[PDB]
Amino acid sequence: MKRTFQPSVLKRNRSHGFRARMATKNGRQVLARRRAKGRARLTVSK
Amino acid sequence: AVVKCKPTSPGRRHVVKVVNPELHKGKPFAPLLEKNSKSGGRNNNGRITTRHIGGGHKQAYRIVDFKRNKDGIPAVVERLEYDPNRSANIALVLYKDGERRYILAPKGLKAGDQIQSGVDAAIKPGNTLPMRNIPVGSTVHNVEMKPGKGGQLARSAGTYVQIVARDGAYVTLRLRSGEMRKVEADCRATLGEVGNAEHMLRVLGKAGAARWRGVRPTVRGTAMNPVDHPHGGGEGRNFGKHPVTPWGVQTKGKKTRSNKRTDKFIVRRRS
RNA sequence: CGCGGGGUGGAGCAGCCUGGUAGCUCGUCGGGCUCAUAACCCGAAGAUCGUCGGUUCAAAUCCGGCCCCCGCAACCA
RNA sequence: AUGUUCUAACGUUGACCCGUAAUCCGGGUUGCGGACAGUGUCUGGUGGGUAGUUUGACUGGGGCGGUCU
RNA sequence: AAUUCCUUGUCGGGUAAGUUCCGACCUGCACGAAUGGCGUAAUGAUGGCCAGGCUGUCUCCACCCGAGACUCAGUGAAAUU
RNA sequence: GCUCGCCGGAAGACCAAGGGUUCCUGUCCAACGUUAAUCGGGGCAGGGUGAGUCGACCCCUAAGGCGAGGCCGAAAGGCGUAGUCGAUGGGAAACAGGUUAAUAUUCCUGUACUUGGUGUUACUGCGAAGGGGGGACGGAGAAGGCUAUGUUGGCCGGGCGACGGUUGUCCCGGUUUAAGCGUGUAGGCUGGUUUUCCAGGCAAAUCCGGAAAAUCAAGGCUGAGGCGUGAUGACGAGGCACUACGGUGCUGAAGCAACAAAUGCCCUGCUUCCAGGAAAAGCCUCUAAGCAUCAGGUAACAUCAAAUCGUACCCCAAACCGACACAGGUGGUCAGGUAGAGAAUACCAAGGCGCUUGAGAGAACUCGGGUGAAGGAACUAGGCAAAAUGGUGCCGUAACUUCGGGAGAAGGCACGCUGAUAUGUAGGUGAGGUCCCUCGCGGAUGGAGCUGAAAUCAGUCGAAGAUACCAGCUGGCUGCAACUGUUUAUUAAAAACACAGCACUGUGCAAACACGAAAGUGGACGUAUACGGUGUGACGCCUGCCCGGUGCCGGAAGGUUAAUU
RNA sequence: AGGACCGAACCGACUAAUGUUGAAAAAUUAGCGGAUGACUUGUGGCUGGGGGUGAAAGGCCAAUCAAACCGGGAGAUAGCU
Ligand SMILES: [Mg+2]
Ligand SMILES: [Mg+2]
Ligand SMILES: [Mg+2]
Ligand SMILES: [Mg+2]
Ligand SMILES: [Mg+2]
Ligand SMILES: [Mg+2]
Ligand SMILES: [Mg+2]
Ligand SMILES: [Mg+2]
Ligand SMILES: [Mg+2]
Ligand SMILES: [Mg+2]
Ligand SMILES: [Mg+2]
Ligand SMILES: [Mg+2]
Ligand SMILES: [Mg+2]
Ligand SMILES: [Mg+2]
Ligand SMILES: [Mg+2]
Ligand SMILES: [Mg+2]
Ligand SMILES: [Mg+2]
Ligand SMILES: [Mg+2]
Ligand SMILES: [Mg+2]
Ligand SMILES: [Mg+2]
Ligand SMILES: [Mg+2]
Ligand SMILES: [Mg+2]
Ligand SMILES: [Mg+2]
Ligand SMILES: [Mg+2]
Ligand SMILES: [Mg+2]
Ligand SMILES: [Mg+2]
Ligand SMILES: [Mg+2]
Ligand SMILES: [Mg+2]
Ligand SMILES: [Mg+2]
Ligand SMILES: [Mg+2]
Ligand SMILES: [Mg+2]
Ligand SMILES: [Mg+2]
Ligand SMILES: [Mg+2]
Ligand SMILES: [Mg+2]
Ligand SMILES: [Mg+2]
Ligand SMILES: [Mg+2]
Ligand SMILES: [Mg+2]
Ligand SMILES: [Mg+2]
Ligand SMILES: [Mg+2]
Ligand SMILES: [Mg+2]
Ligand SMILES: [Mg+2]
Ligand SMILES: [Mg+2]
Ligand SMILES: [Mg+2]
Ligand SMILES: [Mg+2]
Ligand SMILES: [Mg+2]
Ligand SMILES: [Mg+2]
Ligand SMILES: [Mg+2]
Ligand SMILES: [Mg+2]
Ligand SMILES: [Mg+2]
Ligand SMILES: [Mg+2]
Ligand SMILES: [Mg+2]
Ligand SMILES: [Mg+2]
Ligand SMILES: [Mg+2]
Ligand SMILES: [Mg+2]
Ligand SMILES: [Mg+2]
Ligand SMILES: [Mg+2]
Ligand SMILES: [Mg+2]
Ligand SMILES: [Mg+2]
Ligand SMILES: [Mg+2]
Ligand SMILES: [Mg+2]
Ligand SMILES: [Mg+2]
Ligand SMILES: [Mg+2]
Ligand SMILES: [Mg+2]
């Protein structure tokens, strides 16, 4: 039976990618928090 | 004409269709078409702002000439056509200079008829004149509200307005609703009633026929829960309250017109 | 099991609440009018107020018990 | 105070011209309205559309009934 | 009565025997006219009842074919305490 | 290796998504694999993905996004014009054979095609951010013409049979070939050509649209398939030689016809209906400004270029989504035989598998099935479950009805095989031959050959002929809802929701209404025969009385009454 | 012609049995409904939490819904265990 995660690379990048984060100030704030914490993988692009 | 279907299935028993044999059967005139994709009742926020709209058949917009501002050049009706965007039929006319245009088809118009607009046009159905040149008592349609703006009143199938009086710079009109309204006498009007007067005798016959026109189902307020509608709730069928809209406004009698700009032009309300 | 309202000429209703006094319509009885009856007109009679106790100078009336009458409630279980 | 007229504020989701290669916007001409409409402050009415809350205790279990000095 | 408490009302039909069913009666605790009334052909993985066929549903179980259960070798949990 | 079993509209073969080395070779077996493992999608090492034509990238746009200025907003920001992005759609071009352990429309062989640059020659009006054409579009239905494909015959090679027969109407196998190029056929659409003029296409136009003459009556466009070539080639059964036993090398016959035939192609066609069926570019054409013995355009030839990224492998799955090597889910394409209406079902082909614990035994009891004396719903809340019916053709079929239905009502009869009618019929297809002409992929006649039901009569076997698989139980009364639909993903599918129809009511357009501090947007590029809200719910017969209460609508004399003064 | 009929693919989910530390955090087996349409499906897009969407069940909004999830106020408060 159909589960919730149906992978799609294009939709993944368009929803959570780097350029989607950078497009709004709240996305940029997400990136700032993740840099301050020190995540190795900053977004889903990597 | 008006044709009843034979009851060979439960979805056909009550269907009444209006069929016109004189409508064109080919494709429409390509230079006068545009696309118009559907909204779903959604506005630019993406929210539903009008309910019960969606789906239906794909349609192409026919550019109809509502202004009729090509004066002094006679035109000939080429063919009547079906228009999916409105209840009336539209006629394709050809001007003596080689230009083609769509107009609302008045009652009695047929291929080969002569029409023309302007102040000197003859008093015949399909001709457009400023309303100060049309005799008092005439039946006109596609009436303008501001000079040069384009016709806006009496555009549905079978409708018309009547010029009841003329006094100075204004003419008094009787609209289909029964309201008596005052309009500038330089506005244009087209003589005669809008054609396809039997459009209202149509019976859809089944739910799908309404879904083909992009109408989605209406859920009654009493069928919901109180969190959804003021009418919701109850053990069994309970109403016990004054009828209102989904947003709490009384919906049987309460008047909603509030416009003081245009109150000066209203001579009588429709009653 | 429990609350609320009632019992007044023969019938249906007032008067009770602020205890001093019983009214209204119909019915009954007597007389008229009519050939006669009904209708109509005139006059009169008729209830000690469910019952038993209390309070009071005085109880249909206020308080209590009892006998009937009606209504409501009797849920979660 | 009311009414009538006017135009110059103001409106125009009428027409035309320009920026312009543009059904936004702005500027210009003209028409139509016109001190109305509309907006700000103050103010009466309405307002489960929305919001914050209250809705007693005793009790041979609680409710109903009764009670509370 | 998808509504009737008393109630398995009463009468009729069906059954050997029918608190259900069908037809009536009217005493409607507490139906009723677009929070529609009364009918209604066709339709329904809809509710109730009856009949024919059919049968291991049952009287009342018997035998048989396979997968486990049982024994041997290998691997090897769990709730609980 | 030989037997046996299973799938075969998949449990075979490919694409897309998704994964990312799982692909191939050598080696190892500690851990992983529900057991052992010498094996593995495990560990370690090495190898492997080749493009002008496939895809991306590229040009073009849809929904939608972003959005210079702009409008609007306490700030953050919201919306939107010019623009610019965004495929799931439009736009140039390649096929066959061979080859690796692992890639191939990419490598090799053969044969092709497209776009662009440059140069030369010949001729010449070129030119756009503008005009026009085109691209360019629905559902259903009906054929007619074909092919893929299959069957049979012919031909070629081989065989003469473990047990009765088998030199023949016998058995096995093969009988294949592309793009391109040339023909322009079945068939579809459309009259053509030349002048003259014109309020139209924002200006111009020789282009498109319109008008009037003259003339000719055939021109044009599209088009599957066949045929010829490609191809004296390649491939090819099978032989002959090596094998270091996985296979390598050489050679290589026939390679035809008839019939049947798609859900594929002609066909973006045709017919019909209403619910009336993208856009933009590439492309063709027209001119403006401009240029002008230039530039540019057209044609032929020569030459150069076509970059970059993907390409292994899985892909109804042990590699994707489900924590698992998980009875689940996952879009598109291909589509053999016999029977059959069929992509159902049964047995098979090509191909692929036997599902990663076995061995015994033959207790109760549980699960999944088979059969059952006599009875036949007595069971039970209830015929739950099971049993039963089940096909085709013909006969026959009630109440009721909205005249369509009910209806497959109910019920019944025939059904195999063999022969004859008829050495194979009615029908379908169709060669040769002959005769014509605008001569060709032509017309007429002609019928050899091939294919071929259905029926009747007669006979015949069995208990049984729709023999398996497959495949309605039927009728009677009644409540509710008209009906097809929808719903509580995961205890409720209904009488609930919806519905066509009905009524009330609001709404005159900058509409009411809704989303939004606003600008705006939807309603609607709609205009009262329209749009919103509410209730009822096909259809038939109907829908009675009450305006005291509450609400709404209208009124505006009087009483009361805010800020203000 | 048809929200026509019978019936596979496909989309559902009416009944029964099994399973219930399952093969499976909703399935399997045998039957069952629709199956040219108010049909189904791929890819992309839009609507955001007192908000959306809802042929309406308080259904659905990532196994979570009479108010999602994550972080913060925060060591909320707890006459209670
Ligand atoms: Mg609506
Ligand atoms: Mg409606
Ligand atoms: Mg409900
Ligand atoms: Mg409410
Ligand atoms: Mg009720
Ligand atoms: Mg009530
Ligand atoms: Mg007397
Ligand atoms: Mg007294
Ligand atoms: Mg509240
Ligand atoms: Mg608080
Ligand atoms: Mg208490
Ligand atoms: Mg009872
Ligand atoms: Mg009886
Ligand atoms: Mg009865
Ligand atoms: Mg009722
Ligand atoms: Mg009424
Ligand atoms: Mg009803
Ligand atoms: Mg149904
Ligand atoms: Mg053991
Ligand atoms: Mg343990
Ligand atoms: Mg098999
Ligand atoms: Mg391997
Ligand atoms: Mg070992
Ligand atoms: Mg092991
Ligand atoms: Mg490995
Ligand atoms: Mg856009
Ligand atoms: Mg924007
Ligand atoms: Mg800006
Ligand atoms: Mg682009
Ligand atoms: Mg694409
Ligand atoms: Mg390979
Ligand atoms: Mg063929
Ligand atoms: Mg590959
Ligand atoms: Mg396994
Ligand atoms: Mg699996
Ligand atoms: Mg699927
Ligand atoms: Mg099969
Ligand atoms: Mg056994
Ligand atoms: Mg058993
Ligand atoms: Mg049996
Ligand atoms: Mg036997
Ligand atoms: Mg038996
Ligand atoms: Mg027997
Ligand atoms: Mg019994
Ligand atoms: Mg019993
Ligand atoms: Mg059953
Ligand atoms: Mg059975
Ligand atoms: Mg009943
Ligand atoms: Mg229904
Ligand atoms: Mg459920
Ligand atoms: Mg608007
Ligand atoms: Mg209703
Ligand atoms: Mg159907
Ligand atoms: Mg079906
Ligand atoms: Mg569902
Ligand atoms: Mg269910
Ligand atoms: Mg099933
Ligand atoms: Mg059906
Ligand atoms: Mg509820
Ligand atoms: Mg959920
Ligand atoms: Mg809350
Ligand atoms: Mg704090
Ligand atoms: Mg705490």
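Residue numbering in chain B adheres to Swiss-Prot, whereby the residues present occupy positions 2-272 in order.
Header lists the method as electron microscopy, 2.5 Å.
Cβ from N, Cα, C; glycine included.
Long-range neighbours of B:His230 (mutagenesis position) (same chain, six or more residues apart, CB within less than 8 Å of its CB): B:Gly222, B:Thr223, B:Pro247. Record note (Swiss-Prot) on the mutagenesis of B:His230 to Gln: Loss of peptidyltransferase activity in reconstituted ribosomes. No change in rRNA binding or assembly into ribosomes.
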State the three-class DSSP label for B:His230 (mutagenesis position), counting H, G and I as helix, E and B as strand, and everything else as coil.
coil
